[PDB]
Amino acid sequence: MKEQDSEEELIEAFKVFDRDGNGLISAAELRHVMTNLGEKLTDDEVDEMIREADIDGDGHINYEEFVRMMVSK
Amino acid sequence: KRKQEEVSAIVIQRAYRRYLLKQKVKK
Ligand SMILES: [Ca+2]
Ligand SMILES: [Ca+2]
């Protein structure tokens, strides 16, 4: 139920996910974190997660998209 | 094709859960 308030935490995950520190998560950046976190994902499996989060259709997950993906059911 | 709209969400949700359980040492 607590999603909108997760901002405090969801915001911390960004800095950890964004290795480039540019403010944008790509398919290669996300998959990179999943590996270290302990999750194996293929180039296709990852790309499928990016599109679901990509609201602008640019191929990158931003802050507004990060919360949406987390607050998606 | 099943899309995995729900399953895909768990893969990301679970991944974050571990990060919290690890970071959130509490004590
Ligand atoms: Ca980046
Ligand atoms: Ca986008």
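Chain A is numbered as in Swiss-Prot, which gives 77-149 for the residues shown.
Positions of Cβ are set from backbone N, Cα and C atoms, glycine also.
Outside the domain 'EF-hand 3' (A:81-116) by six or more residues, the chain places 122-123, 125-126, 135-139, 142-143, 146-147 with a CB less than 8 A from a CB of the stretch. Here Swiss-Prot flags A:81-116 as domain 'EF-hand 3'.
What Swiss-Prot lists as Ca(2+) 3 binding site is A:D94, A:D96, A:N98, A:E105, and the listing cites sequence analysis. The DSSP secondary structure for A:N98 (Ca(2+) 3 binding site) is coil. Within 10 Å of the C-beta atom of A:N98 (Ca(2+) 3 binding site) sit 10 other C-beta atoms, taking all shown protein chains into account.
Under mutagenesis, Swiss-Prot gives A:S102 to F with this note: In CAM1 (also named PNTA1); lacks the Ca(2+)-dependent K(+) current. Remark: A:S102 (mutagenesis position) has A:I126, A:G135, A:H136 as non-local neighbours, by Cβ distance under 8 Å and separation of at least 6 in sequence.
Per Swiss-Prot, domain 'EF-hand 4' is recorded for A:117-149, and the stated evidence type is sequence analysis. Same-chain neighbours of the domain 'EF-hand 4' (A:117-149): 79-80, 82-83, 86-87, 89-90, 99-103, 106-107, 110-111, counting only residues six or more beyond its ends whose CB sits under 8 Å from a CB of the stretch.
According to Swiss-Prot, the Ca(2+) 4 binding site annotation covers A:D130, A:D132, A:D134, A:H136, A:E141. Around the Cβ of A:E141 (Ca(2+) 4 binding site), the number of neighbouring Cβ atoms within 10 Å comes to 19.
Under DSSP, A:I137 (mutagenesis position) is assigned to a strand (E or B) in the three-state scheme. Among the mutagenesis entries in Swiss-Prot is A:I137 to T, noted as: In CAM2 (also named PNTA2).
Around A:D130 (Ca(2+) 4 binding site), the same-chain residues at least 6 positions away in sequence with a Cβ under 8 Å from its Cβ are A:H136, A:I137, A:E141. Distance between Cα atoms for A:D132 (Ca(2+) 4 binding site) and A:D96 (Ca(2+) 3 binding site): 20 Å, as a whole number. Spatially close to A:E105 (Ca(2+) 3 binding site) yet at least six residues away along the chain are A:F93, A:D94, A:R95, A:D96, judged by Cβ distances under 8 angstroms. Comparing the binding-site residues A:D94, A:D96, A:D132, A:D134 by how many other C-beta atoms lie within 10 angstroms of each C-beta, the top residue is A:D94.
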